[PDB]
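S.K.: Handing you a structure now.
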Amino acid sequence: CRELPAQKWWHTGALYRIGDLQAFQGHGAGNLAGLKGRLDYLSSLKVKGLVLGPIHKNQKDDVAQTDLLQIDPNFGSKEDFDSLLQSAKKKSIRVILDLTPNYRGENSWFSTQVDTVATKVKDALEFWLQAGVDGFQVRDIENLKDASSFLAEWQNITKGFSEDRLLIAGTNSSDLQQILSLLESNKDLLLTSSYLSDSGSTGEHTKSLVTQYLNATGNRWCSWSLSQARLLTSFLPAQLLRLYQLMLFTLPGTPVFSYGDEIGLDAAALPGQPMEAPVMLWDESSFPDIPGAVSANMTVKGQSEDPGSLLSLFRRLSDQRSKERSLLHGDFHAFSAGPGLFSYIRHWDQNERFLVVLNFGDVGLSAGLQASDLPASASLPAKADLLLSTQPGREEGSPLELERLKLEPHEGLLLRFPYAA
Amino acid sequence: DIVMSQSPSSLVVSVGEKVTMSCXXXXXXXXXXXXXXXXXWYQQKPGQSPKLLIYXXXXXXXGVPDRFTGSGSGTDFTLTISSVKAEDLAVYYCXXXXXXXXXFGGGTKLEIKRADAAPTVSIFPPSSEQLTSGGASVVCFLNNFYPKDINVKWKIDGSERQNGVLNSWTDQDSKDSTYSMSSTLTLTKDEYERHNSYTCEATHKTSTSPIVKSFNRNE
Amino acid sequence: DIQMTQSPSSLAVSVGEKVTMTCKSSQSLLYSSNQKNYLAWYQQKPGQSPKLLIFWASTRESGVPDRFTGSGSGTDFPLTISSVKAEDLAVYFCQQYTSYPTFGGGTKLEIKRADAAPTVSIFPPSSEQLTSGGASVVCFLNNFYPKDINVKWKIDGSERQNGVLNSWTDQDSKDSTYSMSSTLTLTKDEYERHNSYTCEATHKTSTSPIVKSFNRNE
Amino acid sequence: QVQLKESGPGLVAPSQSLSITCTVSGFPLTXXXXXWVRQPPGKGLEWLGXXXXXXXXXXXXXXXXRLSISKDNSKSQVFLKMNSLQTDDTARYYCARXXXXXXXXXXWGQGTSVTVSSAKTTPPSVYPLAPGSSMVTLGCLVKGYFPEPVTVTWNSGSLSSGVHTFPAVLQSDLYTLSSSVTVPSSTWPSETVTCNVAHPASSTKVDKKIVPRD
Amino acid sequence: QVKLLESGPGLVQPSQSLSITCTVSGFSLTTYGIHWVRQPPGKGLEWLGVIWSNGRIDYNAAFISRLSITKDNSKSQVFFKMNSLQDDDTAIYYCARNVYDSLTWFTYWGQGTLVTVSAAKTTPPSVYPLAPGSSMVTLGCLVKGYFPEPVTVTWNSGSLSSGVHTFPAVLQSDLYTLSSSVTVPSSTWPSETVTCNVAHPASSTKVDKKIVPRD
Ligand SMILES: *[C@@H]1O[C@H](CO)[C@@H](O[C@@H]2O[C@H](CO)[C@@H](O)[C@H](O)[C@H]2NC(C)=O)[C@H](O)[C@H]1NC(C)=O
Ligand SMILES: *[C@@H]1O[C@H](CO)[C@@H](O)[C@H](O)[C@H]1NC(C)=O
Ligand SMILES: *[C@@H]1O[C@H](CO)[C@@H](O)[C@H](O)[C@H]1NC(C)=O
Ligand SMILES: *[C@@H]1O[C@H](CO)[C@@H](O)[C@H](O)[C@H]1NC(C)=O
C-alpha cells in the first residue's frame, strides 16, 4: 500500500519561544540554571522543543565587543548551560538558540558592514553544534542585506554535522511573492512571518489566507505562527483565543507559539510591562508591583484546576497533536462550506480521521457542509463522535449528524470519525 | 427557533413622557462565553425602510440623537426613550441577533398625545375632464384633526346617501400629530346630472356642529 | 476600580492634641502573598504641591517627624497624630497602589487657637488709578483668629452695601491668624461727590466697631 | 456613504420567476454581506437569506425550497430569483446590508413591492381638482391604475411642506388616491401649480396644471 | 538632584489643544516612570496616564484615547498632549515621579501649572501703589485687571516674607484682582525704599514698583 515518509523530530509536536528568560520564571532568578524546575512544567504541554532567548554577550550597537561564542554573564555561565541541555533530554525537549547579534539596538543585524556579521555567525554555528545544542533561529533577515545568499551556508553547515538539526528564519513582510521567494530553493528550513497577522477585523480573510498559502506552497512542510517574536494576544481579541490554537494545531505545519500564550497572557491591561516581554504568572507571587491587575484566573495556578480554561484546553489539544497519526503528517483537504466559517479534514488511510469546523462569525450559524469534492477514500460519514469543543455546553463524545449541526457563536469543533469504508 | 414576542401593541404618549416598551425572548440571548447580550431595535417611519438603532442591547448606532437609551438583560428587554419628539411616530421591532434563522419581532404602534383640533373641510366638484368621460366623483377632504374616531355622512339633494362611500384615512401627521381623511362618492354620468345639490357632512369629536360644506350642480 | 472614602470632611483641633484621619475603601488592601497592604498618605501645604508622608500603610519617609504614624489593616485604617504643631496645617490625602486606577480624596485640617483682635488699615486710592477714571478705596483687616468677621463700608455715615468685593485668606502657618481685603468699587464722579468714607469691623472678640475712615478733603 | 438603489416595484403573472435587483454604491460590495427580508404590509417582518463575498448562501429553513439567492460581483448588484409565485407573495422585500459576519442590518435599501395577479398593466387616469366659491387647499385625483407604486410630486418638488398624499384604496381591480396640499390664496391664480403623476411601472409621467373654474 | 520644572501655556480656548513639557533636571528618565496628575482647585486629585521607563504608555479608564503622552529622552523632555478641552477641565496640571516600579509618588513639581480654559483674552495687569495717608504701620499694594491667576507679587524681591500677607484673586468683570499686605516697621518705611514687585508669567511682564511714602 503505502510506505511511511520519514519522521524528523520537529514535525511531531510543538515549539515554544522565550524572549526574556528573566521575565519568564519571575524576577531575581534570571539564571539559565533556574529554569529546571520549570522544565517539568513545559513537559506538561509536551512541546517537542523550544527556542531559548539570545544569551550571547552583546554590548548594545558595539561591533568589536559582540561575541556569539560566550554567555552574557547576566544569565549564568557556560557550564550552567550544559547542565540545562543534559537535564532537558530527561524530558525529550530540544533546545534552540537565537543567533541575531544585535538584539538591544533597533536594527538587529548591524546594517553597516554586513559581511563581517555573517562571518561572525558563520563560525558561531560550528561551536554550538560541537556544544551539543540542536537548532538555531534568526529574526529580521529582511534587515540583513541579500539574505537568501547567506541563508544557504547557514543551512548547509547545520545540515553538515547532522541532519536532525533545525534552522528557523524570520521576517515581517506578509506578501506572498516575497515569502516563497525564500522557500523557492531553500526548502529544508522552517520560516515564520507576519503573514497571518493582518486579520480583516475578526477573521474575514482567514479562510482564504490559510488556503492560498497551503496551495501555493506545493504541499511542503511549513510552520504556522502569527509573528516571529510577539505573543498571540497582541493582534487578536480575547474572544478568538480559543479558536486559533484549534486552528494552529490541526493545520499541516509546525506550531510556533511564544511563552505565556498557553495562559493567553495579555500584554495590554498590565502596566509597567513592555510590549515584547511580560512576566509569566506562576501564582499570585509573580507580580507584586501591583496586586490588582493580576486576577486569579489569569495565572497558571488558576487554570490548572478548572477544566474549562484555556490552559486545560491546551493540555488536551497539544496532546492530540503529538499522539494521533493523521494530525502528525497527514493530508489536508478543505472542502467548501457555509458563508462565514472555515472547515477541513485530515486523513491517513486506515488511521483515525479528524473533522474540523470553525466559526469566525458572531452569530449562531448552522453548519452547512457542502463538500461533494473529496475522494471516496476520505469523505463524510453520517455521524462523528465529537472529540473536542472549545466552548462548554455539549457532550464531547456523542455522535452527531453533520447537516444538522448548529454551531454556537465563536465555537470551533473537533470531530473524530473512523474509516468505515 | 427563538420566539420573539412584543408586549405593547400600541402606545399613546404625550410630548415628553418617557416611552418604555418591552420584548420577550424564548431562551436567553445572553451567551455566557462573551457575557454580552444579543438583541436589536429597529425603527420604521411610515413610507420608509426600517433603520438601525441598537445593536448588542446597549450600544447606539452612528448618527443617532441620544434620546434612545434601551436596556434590559436576560429573557426580557426594554427600549426606553427619555422624551419623544415630533418625529418619533414609527414601528419598533425587536430582533434576535445570535441565531441562524434570525426571527424579528411582532411590531408596535407609537402615536403621540396632542390637543384637539378641528378640520378644514373642502368639497370639490368633479371636473369637466371626468365629465368628458361620462364619469363623476365628488371629493371631500378632511385635514388636520387630532381625534381619530370620526364620522363622515353624505346626502344627495338633502336626501341622505349612505352607499357609494369610499373612505381613506391616512397615518398620523409628522408635525402637528393629526390625522386626515378623504371621502370619494363615485357616480355615473346622468345619476350625477339627475340631481343638483350634494352634501358632505363632517361629524367630529371636537364640536357638536357638523362642519358641512356643500354645493349644487347649478351653483 | 477602588474608591477611597475618607471619613472627616474637616477637623478642628488645638495644638498639642491628637487627631485621627481615617479612610475607607471597597476592597481588602492586603495582598495576601505578602503581608503588606498597599497605601499612601500625602500632605499638601497651601500654595505648594504635596510631598510624601507614609508608604506601605505604616512607615515614615526619611525626613518627616514622628508625630504622624499610620495603622490599620485590611479595608479600614487611620492616620494618627501624636501631637499637632502649628506648621502642620494642611490637606491630607489617601492614595492607592493596588488596582491600577488609583486615587482618593482630600480632607482638611484646621486648628483651634486663642482669639485675636484684628488690625485695621485703610488705604485711599492713588494718583495713578484715579487718572485712569476708576475709583476703588480698599481696607485691610489683618491678624485675627475667629474666622467670621464682617467688614462694613459707609459713605458719609450712611451704610453702603453695593460695589464691595470681599476676600479672606487661609490660616497662617506661623501665628494661625487670618487676613481679609474688602475692595470698594465706584466711579471717580461718585468718589468726589462725598467726603467721608468709612471702614468698620464687626467682630466677635468685642462688640465695639473698630472704625477707620478719612475725609476726602484730607 | 451607504446608498442602496433598487428596481422599485414590479409586476409578473403568478406561478413565475423574476429577478429582483439591488444596485449598490458608495462602498466595495466584497467588504460586507447583503441580506434580504420579507414584509407584507400590516404583518410582521421575516428574514429569508444572506449572500456573501464568495457567492455563498445560508438560506432560512422556512422559505428554503422557494428562494434562489445569487450575485453579480462585477456590476455591484445582488440579485434574487423567486419561484412558484403564489397568492401571498405580494409583500415587500428590502435589500439590507450589514457588517461582515455580525448580522447588524444597518443600511437598508429603499425596498420593493411585488405583485402577482394576471390583470393588465394600465396607465392611470388623472383629474385635477379646482375649488368652489386666506389658506385654501387643492387636490389632484388619480383613478384607474394597477401598477401599484405612485409618487406624485407638485411642480417637481417646488411645493413640499403641506402635502399629504392619501393612501391608495382598491375597488374593481383598480386603485385610486387623492392628493392634498394647502396653499395660500395669493399663489394659485398667480403662480405655477402642476400636479405631476409619476408612474414608474408604467414608465409614464403626466403633468396637469389646474386652470380656474367657470 | 530630583528637580522638576515644566512649561505650560497657561490658558487655551474651549475645544483646543495643549502642550506641557516637563523638563526633568538632574536625573535620567530610563529607570523611573513619570505620571501626570491633575487637580481642579479646591477639589480632589484625579489620575492621568503614566509613561514607564520602556515606552509603555497608559491612560485612565475614564478616557482611553483622549490623551496622548509621549516621552523623548533627547533633551529629558516629557511631552503632554490633551485634545478637546473644556471649561470643566480647568485644573492644576503637574509632573510627577514614582518610586522605582510601583506607584509611591516620590515627588512632584512643587509649583505645578494652573491651566484654565476660557474664551476671554489674557490682559496685562495694572499695578497700584498703596501708602497710608493720615510703632508698626501696615502697607499694601494693588495689582488689577488680569485674567490668568498665576500673578505673584513680592516685596523687595523676597527680602521680607514673615510679616507679609498675599490675598487670593476674585473674578469680576472678566478680571481677577488681588492685593498683598505687609506689616512694616516704622523704623523702615520713609527711610528704607519699599519695592512692590509684580510678576505675571502668562503676560510675561516683570515690572517693579518702588512704593513711595505718601505726602
Ligand atoms: C517590516 O520590515 C521592514 C524591513 O526592515 C521595515 O521597514 C524598514 O524599517 C527600518 C527601521 O529602521 C527603516 O530603516 C527602513 O528604511 C525601512 N524600510 C526598508 C525597505 O527597509 C518595516 O518597518 C517593518 N514593518 C513592520 C510592520 O514590522
Ligand atoms: C553546500 O551545499 C552544497 C549542496 O549540497 C554542497 O555541494 C557543498 O559541498 C556544501 N558546502 C560544503 C562546505 O560542504
Ligand atoms: C493554486 O491556486 C492557483 C490560483 O489560485 C491555481 O491556478 C492553481 O491551480 C492552484 N494549485 C493547485 C494545485 O490546484
Ligand atoms: C478572569 O476572570 C475575570 C472575572 O473574575 C474576567 O473579568 C477576566 O476577563 C478573566 N480573564 C480572562 C483572560 O478572560
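We number chain A the way Swiss-Prot does; in order, the residues shown are 210-630.
Structure method, as recorded: electron microscopy, 4.1 Å.
For all residues, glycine too, the Cβ spot is worked out from N, Cα and C.
Annotations per Swiss-Prot:
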| type | residues | note |
| --- | --- | --- |
| MUTAGEN | A:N381 to Q | Impairs both the stability and the trafficking of SLC3A2 to the plasma membrane; when associated with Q-365; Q-424 and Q-506 |
| MUTAGEN | A:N424 to Q | Impairs both the stability and the trafficking of SLC3A2 to the plasma membrane; when associated with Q-365 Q-381 and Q-506 |
| MUTAGEN | A:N506 to Q | Impairs both the stability and the trafficking of SLC3A2 to the plasma membrane; when associated with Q-365 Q-381 and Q-424 |
| MUTAGEN | A:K532 to E | Strongly decreased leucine transport activity |
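Tell me what's around each of these sites.
M.R.: DSSP classifies A:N381 (mutagenesis position) as coil under the three-state reduction.
In the three-state DSSP scheme, A:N424 (mutagenesis position) is classed as helix.
Packing around A:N506 (mutagenesis position) is summarised by its Cβ count: 12 other Cβ atoms lie within 10 angstroms of its Cβ, all protein chains included. Taken residue by residue with DSSP, A:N506 (mutagenesis position) is part of neither helix nor strand, so it is coil.
Under DSSP, A:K532 (mutagenesis position) is assigned to a helix (H, G or I) in the three-state scheme. Within 10 Å of the C-beta of A:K532 (mutagenesis position) we count 12 further C-beta atoms, all protein chains included.
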S.K.: Here the mutagenesis positions are A:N381, A:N424; which one has the lowest number of other Cβ atoms no more than 10 Å from its Cβ?
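M.R.: Counting other Cβ atoms within 10 Å of each of the mutagenesis positions A:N381, A:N424, the minimum falls on A:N424.
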S.K.: Cα-Cα separation of A:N381 (mutagenesis position) and A:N506 (mutagenesis position), in Å?
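M.R.: That comes out at 33 Å between the alpha carbons.
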S.K.: Could you check which of the mutagenesis positions A:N381, A:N424, A:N506, A:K532 have their CB within less than 6 A of ligand 1?
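M.R.: Result: A:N381.
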S.K.: Between A:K532 (mutagenesis position) and A:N424 (mutagenesis position), find the distance joining the two CA atoms and give it rounded to the nearest Å.
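M.R.: Checking the Cα atoms of A:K532 (mutagenesis position) and A:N424 (mutagenesis position) gives a distance of 26 Å.
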S.K.: If you check the mutagenesis positions A:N381, A:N424, A:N506, A:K532 one by one, which have a CB less than 6 Å away from any atom of ligand 4?
M.R.: A:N506
S.K.: Under a threshold of 6 Å between Cβ and any atom of ligand 3, which of the mutagenesis positions A:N381, A:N506, A:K532 are retained?
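M.R.: Near ligand 3: none of them.
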